[PDB]
Structure formats: C-alpha cells, structure tokens
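Peer 1: Starting off with a structure, shown below.
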Amino acid sequence: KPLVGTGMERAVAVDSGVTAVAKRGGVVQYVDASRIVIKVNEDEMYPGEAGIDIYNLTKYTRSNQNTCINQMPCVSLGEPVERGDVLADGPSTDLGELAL
Amino acid sequence: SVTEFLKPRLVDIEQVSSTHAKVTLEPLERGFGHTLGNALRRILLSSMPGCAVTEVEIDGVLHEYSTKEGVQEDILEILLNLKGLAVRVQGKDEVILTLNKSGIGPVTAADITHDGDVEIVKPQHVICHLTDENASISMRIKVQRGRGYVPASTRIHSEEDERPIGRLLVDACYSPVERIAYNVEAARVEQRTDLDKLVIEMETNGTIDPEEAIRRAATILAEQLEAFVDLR
Amino acid sequence: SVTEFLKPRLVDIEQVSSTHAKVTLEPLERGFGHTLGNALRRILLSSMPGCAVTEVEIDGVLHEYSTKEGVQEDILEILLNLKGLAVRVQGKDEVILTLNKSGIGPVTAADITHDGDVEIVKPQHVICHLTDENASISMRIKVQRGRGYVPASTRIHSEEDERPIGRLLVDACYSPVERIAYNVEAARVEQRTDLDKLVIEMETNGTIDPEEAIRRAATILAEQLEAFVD
Amino acid sequence: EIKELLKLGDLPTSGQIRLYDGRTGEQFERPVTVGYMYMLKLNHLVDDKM
Amino acid sequence: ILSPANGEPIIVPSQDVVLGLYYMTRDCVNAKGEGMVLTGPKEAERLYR
C-alpha cells in the first residue's frame, strides 16, 4: 500500500472490476484461494433461496498486456462482512486499496 | 612504545534478544577501530556461511503458479514464506525435512519433524493456513548451507540433471546477518586517555553465534591479508 | 564449499621510480578489494611509524613571520624545506642535529652534521639559498620517531614544554607515505566478472621502499587482529 | 503538519539525517535527504527491448 | 571533440562533474585546517583523506 496517498485508492479499487466485492452481507462460511463461500444474513435471504454466495476467484490469467491477473482472498474464516466489503484483492490491490 | 601496538580483544557479549546482539572489542589505538569497523561491516554483511532452503516438494502441487484445496494463500506465497525461514544445521550441508499437518488453523514451523542436528530458530513462524477440515498438507523441504545470495536461474542454468515434475525452486539467501552497526567510542583502560573501544550491534536471524561471527570475519580478513603480507 | 573463497594470484608490480609503486592484485572477491584498499590506505596514512622533524630553533630568528637578511627565502620556506626532509634515525627515538653554513649559500641536506645513528636519504635535497657571501646560518633541528601525521596546530596547546622562545613548530609527518590511492575494476575468471581487481598507487619519501611500506602495513594490520583469529 | 508528525516520532524535524559511505565508512560532509518513497516499475523491460 | 556547426567544443561536463568541481574549488572562512602551510598537493590530499 502507498505510505503517502490521496484517499482515492479505495474508490478506484472498488469501482474497478478486478476486486471481488460482497453482493450481500453475511458471515464467511468457507475461505480458500480458489473459491469463497459466504452465508448471507437472514434478513437478506430471498424467499425460496439457499442463501449461499459463491465467488470464484480468477487465478493467473493473462491480461491484454501479457501480464498476470491474480486474486488473493483478504478475509478470514468466520469474519463478518457487509455489502460493499472487499473479499479478495485483485492485481495491484492491497486490502481494497490500489497499489501500483 | 610507538612501534608496538596494543592488542584488541573481545571483552563482553551482550545479547539483547535471540537475534539482536552486541559485541565489544577493546582496546584500540586512535582510528584503528574505524579501520577495523567498516572492514568488519564489509565482511559480516557480504560473505557469511548460512543455511537456506533451496527446493520444495508438495504432493498436491504441480507448479509454483497453482493453488491447493484447503489452503488460504497461493503456493507462491508458501514459497515466499519458506524463503524467510531461519534454520541451523551442523554436521552436514544437506537436510530433507518433512512437514505434515491437518485440521483448521495455521501451520507453524514447529510442525516440522526436525532431527537432532536441525534446530528451528523461529518455531512460531507461520507458513500457511488450513481452512478445510478434510485438508492435509505434506511437504518436503530441502535445506543447504552456502554463502551470499544466488537465484534459481543459476541453478537451472547449471542443469546437473532433469528435475522431477512438482519440484519447486526457491531463491536462496544464505546470509544470516541483516544489520550491522559499528560505533567507536572512548575507552578507559590504564591511564593512556587515548584508547578507544568498538561496539558492534548485530541484527541477525539468530542462526549464527555473534562471537563466532566476529571470529569468522577476522579469520577471513587475516587470510585475505596474508596475500598482501607475502607479496613478492 | 563455503571457505575456499578466492585470492589474487595475478599479482603485478610496476616501479616507475625508486619511490613509485603501481601494484595490481586480481582476482578478488566481490567487494573485498574496497575493504582491503581502504584498510591499507588508512593504516599507511595514520598508523605507519616513522622518524621525522618536529621543531626547529633558528639562531637570530624568534617568530615564524620574522625575516632573515642572509637567506633570500623566508622562514616559512625554510620550515617547508625542513618538513620535506626525510630522515631514517634508528639508534634513538629523538635526536638533535646541528647545521652550520657560511659563504655561498646553496645549502642542501648534505651540510648537516652527520652522526652515526642518523641517516639522510636525500643529502642533495635543497634547504635554503643564502645569497650574501658574508652570511652564516646556524640551525638546530629535532627529529623524533612518531606515527601518522601530527599537525603543529595540535602541538600548539600545552605550551609549557615550548616555553623557551625560538622553538618554531613544524608539521610532524612521521609516516613515510604520500599519495596513496586505490582503484577497483572488474576482472573475469571462469565467466563471472563480479570479481574485483585492486590497483594501488603509492609514493614514498625515500626512507623505505614502497613495497616494504606495503608489507609493513599489511603485517601490522594482520597482527592487530591476531587475538580474534585464534 | 509534516514537521509535527516527524517530531512525534524520533526523527529530526528538518528531514535530513547524516549518512555514512558504505565503501569508506566516513561521515558525509553535508546531511542528505532520506525517506521512504513510492516507486513504480513501468512496463518497459530491458529484455523485451534487447 | 569540436562541433562542426560553430567550432565550440562538445566534450564538456554537464551535471555531476560540474557540481563536484564546484564543491572542490570553494573556500570557507573558519574551515578546519585553515592557515596551515603545505609543502605540496600530495600533503593536501593526504591531510584531506
């Protein structure tokens, strides 16, 4: 992360699609490098729905500039999350902040 | 008495922690400490024997850019964590350690089934995290002894023999000392009122004895200087 | 292994003159040449023992800025000439030598009173130029054995030993080392040019050979840390 | 504000400290400006251009 | 060594050599060792080192 920043790194990281974000808040049921399974809160479950959100991280996929795009999980097992929280940082991203 | 010089000697070893240490040499004449100090700083930091991890082998891992089920971080992160591991082995320059772990939680360096010779300096050093109950990790760690830093590029360029698929190569940093700070101050010996003493603060990984480190550096310096002494 | 290291076996020595050495040592370990050169230079500059002039007593001259009618050169010129003089005393640490000249005045170092213990490397080294025919110069110089360079400014303090007048203090310059420098270049051996090659340029006043001075400095440095190597 | 933040830590307010030459081991004549800076690696690799 | 356009030399220090040589030939007033008498440039270099 940049030691001296402008505070706009979080907005750029969130708005960019390289960073996975939680559609619904809940508790991280299962954390892994390949995939993340999150159990949503009872107030956000739709009727007739399992209530599990599965995020499949893209790992080591070539970009348009022949670079490496990798997503690494940020949250731990059992850590509560809310809507808009970052789950896995994308390339050149640290803790939801842009790191070029 | 001007022709003869006083003999410096080690007077005390002050170990602040397992890694941080302080070495005191006394007495010294005028700027001799400087003439020693930087020299020692240019020997301890540059060339020093040390143990480092060279190759890793995991049953479920095909290449360094892959991932394992049940582990939180990538295999490259595992290799990077293993690179910073500090170990001390005596009697030989080749050890094949084995690490077997299962269950929820971190995998510390204490989980390595070490032999009598191999001693782990940082038992609580973290390597990986297992977040699946039905997940087990078995790893073979190859550790050697050397000097300086060499990358895996030189090793693969040497090409002694073909490498079996799944044998990951990591960069070796054999240097066990990461910070050296020398300071020469006034010393109170006899009534000369001009002698000085040198204090060397060493921040290492804890795998090298500071007194043995100073002795090795002095031996290297004397061996190098004997060539100038002989000349032709 | 981890102890073989590397040593400079292509040692070359070139002598421009009798007091001029150009030494080349290769191959050396990466960075070791810098340490060796710096340590040798420091030892030669500030740790090499030697005998040199310390103070003068001019007859008829009291202060440094005074003037002498006999000699066309001023007093500081005489002090500089004395400082440039090199002597090789071995019988005693400190000794007084007396100079007395008259008549024509191309006075060089050969006119000094020759004692058994003291030896003059350069008797033809000029000292002063007395132009007047009926001019006589009498000098008493003190030569002591010390180490390194001791400027007269430091010796100015503690004037109790210098209470008698007429004792002009000059720079000591005990060490017979001048213009010592090192260069580090790259050397190639079995396809690795990270190896360093050390070039040492040395000049001496003539008391000892430059190679002898290098040998003495290296021996002193190696014997300094003999306790550690044991 | 930067000076106050520096004073909060055990660092000089002027931002310049005294460095020693690594090859020599000598106190530099003048203080130098040291710190921590954010550096980026551009997508111009020497091996690609060679 | 000489530019054919005008004859002025083009082999000149630009950035760091100029600063170094300017630092060389600058005189202070109360600098250490002021007022000393030296027998030659070699003594000056040895004193500085």
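We number chain B the same way Swiss-Prot does; the residues here are 4-235, in that order.
Backbone N, Cα and C define each Cβ position, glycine as well.
Annotations per Swiss-Prot:
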type: MUTAGEN; residues: B:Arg45 to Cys; note: In rpoA112; temperature-sensitive, blocks RNA polymerase assembly
type: MUTAGEN; residues: B:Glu165 to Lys; note: 5-fold decrease in CRP-class II promoter-dependent transcription
type: MUTAGEN; residues: B:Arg191 to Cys; note: In rpoA101; temperature-sensitive
Peer 1: What is the Cβ neighbour count of B:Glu165 (mutagenesis position) at a 10 Å cut-off, with all protein chains included?
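Peer 2: Around the Cβ of B:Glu165 (mutagenesis position), 7 other Cβ atoms lie within 10 Å.
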Peer 1: Measuring Cα to Cα, how many Å separate B:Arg191 (mutagenesis position) from B:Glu165 (mutagenesis position)?
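Peer 2: On Cα coordinates alone, these residues lie 62 Å apart.
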Peer 1: Counting Cβ atoms within 10 Å of each candidate's own Cβ, which of the mutagenesis positions B:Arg45, B:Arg191 comes out highest?
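Peer 2: Top count of Cβ atoms within 10 Å goes to B:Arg45.
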Peer 1: In whole Å, note down how far the CA of B:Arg45 (mutagenesis position) lies from the CA of B:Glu165 (mutagenesis position).
Peer 2: 38
Peer 1: Where does B:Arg45 (mutagenesis position) sit by DSSP, helix, strand or coil?
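Peer 2: Where B:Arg45 (mutagenesis position) sits, the three-state DSSP reduction gives helix.
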Peer 1: Out of the mutagenesis positions B:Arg45, B:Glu165, B:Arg191, which are near chain C, with a C-beta less than 8 A away from one of its C-betas?
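Peer 2: Of B:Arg45, B:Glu165, B:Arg191, the entries that lie near chain C are B:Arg45.
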